[PDB]
Amino acid sequence: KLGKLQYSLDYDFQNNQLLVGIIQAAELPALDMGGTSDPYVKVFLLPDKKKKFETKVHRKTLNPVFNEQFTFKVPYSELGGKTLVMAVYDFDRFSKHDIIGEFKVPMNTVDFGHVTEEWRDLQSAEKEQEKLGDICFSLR
Amino acid sequence: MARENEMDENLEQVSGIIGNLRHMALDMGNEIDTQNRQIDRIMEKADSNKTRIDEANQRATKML
Ligand SMILES: [Mg+2]
């Protein structure tokens, strides 16, 4: 309900690197005072959360246009089992930056060869039990 | 990228050689033109002397 996100995806086989472009976003819900939020998008490889990339902060727009580009130096063999995460955050100067949305893209569903660029609907990020342990015994 | 660069070097060399080929083609064509003009001159003179020698031969055999 927050809005949609237009992004670009393609792989450069000449340098063996992933080219992820953040085009823009639309119809984002407002969380700030003026009637518009201050959005910025954090993008990182889904498999390992290392070297996350963040875009510049846009002031008071529910339709931010970033038109930015990020490069993930990852071989083509490892790429297949690697996912992409694009999460939209709301900037706040005096508090925690609340997450507006998130989107995950499996690299086995992605087809490289033609330059991909699409709009995808944003969804609410996941917050389960912490322990995840089990004990087995018998009663008689 | 080594594959790509190697190829890049190749294309650069091909570029240079192509430029030299251009220069050579220009010199070639120009000299061909000038030589064609010279050949025209040669045929003019040769026809002139052909007429000269035909008339002269006729006049020479006339007094025989
Ligand atoms: Mg704010």
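The residues of chain A that appear here are 141-267, 269-281 by Swiss-Prot count, in order.
Backbone N, Cα and C atoms are what each Cβ position is placed from, and that goes for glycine too.
Over in Swiss-Prot, the protein carries these features:
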- A:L171, A:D172, A:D230, A:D232, A:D238: Ca(2+) 2 binding site (BINDING)
- A:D172, A:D178, A:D230, A:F231, A:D232: Ca(2+) 1 binding site (BINDING)
- A:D232, A:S235, A:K236, A:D238: Ca(2+) 3 binding site (BINDING)
- A:141-260: domain 'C2 1' (DOMAIN)
- A:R233 to Q: Impaired Ca(2+)-affinity (MUTAGEN)
**Message:** I'd like the Cβ neighbour count for A:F231 (Ca(2+) 1 binding site), meaning other Cβ atoms within 10 Å of its Cβ, all protein chains included.
**Reply:** 15
**Item:** Number of other Cβ atoms within 10 Å of the Cβ of A:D178 (Ca(2+) 1 binding site) across all protein chains
**Value:** 19
**Request:** Mind tallying the domain 'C2 1' (A:141-260) by DSSP state, helix then strand then coil?
**Result:** 4 helix, 55 strand, 61 coil
**Prompt:** Do any of the binding-site residues A:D172, A:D178, A:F231, A:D232, A:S235 touch ligand 1, in the sense that the CB is under 6 Å from one of its atoms?
**Reply:** A:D172, A:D178, A:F231, A:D232
**List of residues, in chain order, with Cβ under 8 A from that of A:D232 (Ca(2+) 2 binding site) and at least 6 apart** = A:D172, A:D178, A:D238
**Fill in**
binding-site residues considered: A:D172, A:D230, A:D238; fewest surrounding Cβ atoms within 10 Å belongs to A:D238
**Prompt:** How long is the line from the C-alpha of A:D230 (Ca(2+) 2 binding site) to the C-alpha of A:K236 (Ca(2+) 3 binding site), rounded to the nearest angstrom?
**Reply:** 9
**Prompt:** When the number of other CB atoms within 10 A of each residue's CB is tallied over all shown chains, which of the binding-site residues A:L171, A:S235 has the maximum?
**Reply:** A:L171
**Message:** Roughly how many Å lie between the Cα atoms of A:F231 (Ca(2+) 1 binding site) and A:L171 (Ca(2+) 2 binding site), rounded to a whole value?
**Reply:** 10
**Asked** Using the Cβ centroid of A:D232, A:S235, A:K236, A:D238 as the reference point for the Ca(2+) 3 site, which residues of the same chain not in that list have Cβ within 8 Å?
**Response** A:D230, A:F234, A:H237
